[PDB]
Amino acid sequence: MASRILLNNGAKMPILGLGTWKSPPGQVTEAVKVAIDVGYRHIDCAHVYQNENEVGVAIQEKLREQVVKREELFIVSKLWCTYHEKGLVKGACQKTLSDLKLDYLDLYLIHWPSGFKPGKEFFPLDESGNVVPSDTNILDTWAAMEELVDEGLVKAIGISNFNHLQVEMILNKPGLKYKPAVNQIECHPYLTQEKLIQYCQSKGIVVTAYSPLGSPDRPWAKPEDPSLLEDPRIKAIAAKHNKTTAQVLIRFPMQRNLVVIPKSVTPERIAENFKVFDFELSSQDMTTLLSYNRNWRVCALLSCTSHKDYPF
Ligand SMILES: NC(=O)c1ccc[n+]([C@@H]2O[C@H](COP(=O)([O-])OP(=O)(O)OC[C@H]3O[C@@H](n4cnc5c(N)ncnc54)[C@H](OP(=O)(O)O)[C@@H]3O)[C@@H](O)[C@H]2O)c1
Ligand SMILES: O=C(O)COc1cc(Cl)ccc1C(=O)NCc1ccc(Br)cc1F
Ligand SMILES: [Br-]
């Protein structure tokens with residue numbers, strides 16, 4: 001399989017990247033070093049993950065060692081919800097750059113459509129537990145993102161967790177200067193996203209699938225929840241191909257023309273997860289995996305559901 005996908009900014013993006021949410025700060029430097037050593041060239045980051053400094057140590061060491069050139073890496077981060085304000089976006093991007101110890105990002109995303117009240121807290125709450133919004137809107141935040149391209153801080157801009165109507169709002173923005181390059185959304189066999197993916201792809205927006213393994217380490221996991229990695233139907237497809245279930249789960253979005261960003265801090269799994277370019281799922285396998293959709297979401301959050309721009 002070709003390793004990169006062409007974006008609508010003219011740059012190429014590796015279809016496989018390393019996720020870093022929940023990667024402990026004392027483990028993520030080694031995780032990223034191992035990832036780069038075994039072939040990863042795309043790292044998915046975010047300020048809210050609280051580990052960008054440690055990710056950056058790894059990137060910098062591998063650049064210093066000349067394992068890779070900067071041009072060969074594709075580093076992604078995301079603007080957190082408490083920084084949607086005009087006067088805060090550049091500094092948020094710059095903090096991420098300094099933590100990652102980069103002078104540009106390959107891709108910078110609006111992490112969620114919703115803006116929250118600025119301050120120290122990532123989820124500012126009222127006394128009844130509702131998130132405190134910002135009266136910022138997605139269009140003005142987008143204009144701020146466009147500024148970052150024009151200042152040389154980022155090569156591409158995009159969105160994350162935007163629903164169909166919100167993507168459309170951006171595409172219809174008066175005076176739109178740069179289209180979003182990417183919409184990064186949850187996607188796996190239990191949340192197959194056919195409608196949003198077709199919409200975005202039809203508009204030339206590349207979709208990145210997050211939580212492709214079903215985020216078994218998500219902090220809110222409950223006993224009852226479905227488990228992709230343990231689903232005997234998916235294990236059977238893996239066995240047929242002499243691959244792991246995780247490998248099937250990673251190859252699946254690749255064959256849908258998606259980018260995919262599985263997270264691991266386990267060196268053996270980091271390497272396993274990369275060994276997905278030498279086998280093919282059949283069309284029948286693909287349709288079978290699609291058939292498992294149950295509209296089940298890892299990522300949703302009750303405290304934010306009354307925000308005007310909550311996407312789900
Ligand atoms: N834009 C957004 O709003 C958003 C939201 C969610 C996620 N993301 C991004 O997407 C990335 C991936 O999603 P995720 O972290 O939610 O979950 P995920 O990648 O679906 O699953 C990660 C979990 O799977 C385990 N795992 C990894 N490889 C495995 C393998 N080969 N066999 C068995 N278990 C394996 C990991 O364990 P170990 O680490 O212990 O090996 C970890 O517990 C995130 O890290 C983040 O970068 C973005
Ligand atoms: O958002 C992510 O990337 C992964 O999930 C989280 C990560 C961290 Cl470090 C903290 C919290 C989350 C988390 O709770 N994410 C879910 C979330 C967030 C905001 C909104 Br508007 C809706 C929503 F569903
Ligand atoms: Br939101």
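Along the chain as shown, the residues are counted starting at 1.
Quick check of the header: X-ray crystallography, 1.0 Å.
Any Cβ shown, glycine's included, is placed from N, Cα and C.
As recorded in Swiss-Prot:
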type	residues	note
ACT_SITE	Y49	active site, proton donor
BINDING	10-19, 211-273	NADP(+) binding site
BINDING	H111	substrate binding site
MUTAGEN	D44 to N	Reduced glyceraldehyde oxidoreductase activity
MUTAGEN	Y49 to F	Complete loss of glyceraldehyde oxidoreductase activity
MUTAGEN	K78 to M	Reduced glyceraldehyde oxidoreductase activity
MUTAGEN	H111 to N	Reduced glyceraldehyde oxidoreductase activity
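Of all the binding-site residues listed (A221, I261, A271), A221 has the fewest other CB atoms within 10 A of its CB. Long-range C-beta contacts of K78 (mutagenesis position), restricted to its own chain and to partners at least six residues apart, with a cutoff below 8 Å, comprise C45, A46, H47, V48, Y108, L109, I110, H111, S160.
Mapped onto three states, the DSSP output places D44 (mutagenesis position) in strand. Less than 6 Å separates the Cβ from ligand 2 in the case of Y49, drawn from the recorded positions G10, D44, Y49, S211, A221, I261 in sequence order.
Around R251 (NADP(+) binding site), the same-chain residues six or more apart in sequence whose CB sits under 8 Å from its CB are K243, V276, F279, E280, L281, listed in sequence order. Within the group of binding-site residues (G10, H241), the Cβ with the highest number of other Cβ atoms inside 10 Å belongs to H241. By the rule that a residue counts when its Cβ sits under 6 Å from some atom of ligand 1, the recorded positions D44, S211, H241, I261 yield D44, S211, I261. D44 (mutagenesis position) and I261 (NADP(+) binding site) have their C-alpha atoms 7 Å apart, to the nearest angstrom. The separation of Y49 (mutagenesis position) from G10 (NADP(+) binding site), Cα to Cα, is 29 Å. Spacing of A271 (NADP(+) binding site) relative to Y49 (mutagenesis position) is 22 Å (Cα to Cα, whole number). Across the fold, the C-alpha of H241 (NADP(+) binding site) and the C-alpha of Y49 (mutagenesis position) stand 35 Å from each other. Spacing of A221 (NADP(+) binding site) relative to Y49 (mutagenesis position) is 18 Å (Cα to Cα, whole number).
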